[PDB]
Amino acid sequence: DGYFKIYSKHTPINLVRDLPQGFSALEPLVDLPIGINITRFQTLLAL
Amino acid sequence: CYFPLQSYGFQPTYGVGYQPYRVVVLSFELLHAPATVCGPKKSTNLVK
C-alpha cells in the first residue's frame, strides 16, 4: 500500500560456497510509510 | 526603474496595525501518500 517493510536475520556460519542447509525465520527490523514505487534494486558494497 | 524590494520600517513607538507581526502558516495536505504527522492519541490510566 506504500508502507515498505524490511524483515531480516543475522546468524553464524563456517561455509565455503553455498547457502546453509537448515531453517531460519526473519524478524521484522524496519517498517516505513515511504509511498514510493520500487521497480529495480542494486546492492551497495565497499570497494 | 525600481529595485524590487524595500525595508519595512519597524520601531517600538508604532501603533496597532503598523507594528511588526511574527507569522507562520501550518501549511499541509492529506491522503496522496500514507499518513505520518498526526495529533496526540490521548491515552488513559490502565485497569484490570
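Numbering, chain A: per Swiss-Prot, residues 198-244 in sequence.
Backbone N, Cα and C atoms are what each Cβ position is placed from, and that goes for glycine too.
In Swiss-Prot, a natural variant is listed as A:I210 to V, annotated with the note In strain: Omicron/BA.2.75. Counting only residues at least six positions away in the same chain, the Cβ atoms of A:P217 sit under 8 Å from the Cβ of A:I210 (variant position).
What Swiss-Prot notes for the natural variant A:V213 to G is this: In strain: Omicron/BA.2, Omicron/BA.2.12.1, Omicron/BA.2.75, Omicron/BA.4, Omicron/BA.5, Omicron/BQ.1.1. The DSSP secondary structure for A:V213 (variant position) is coil.
The Cβ of A:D215 (variant position) has no same-chain neighbour under 8 Å that is 6 or more residues away in sequence. Swiss-Prot documents A:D215 to G as a naturally occurring variant and attaches the note In strain: Beta/B.1.351.
When other Cβ atoms within 10 Å of the Cβ of A:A222 (variant position) are tallied across all protein chains shown, the result is 6. Here the residue is the original one, but Swiss-Prot notes a natural variant at this spot, A:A222 to V: In strain: 20A.EU1.
The Cβ neighbour count for A:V213 (variant position), using a 10 Å radius over every protein chain in view, is 5.
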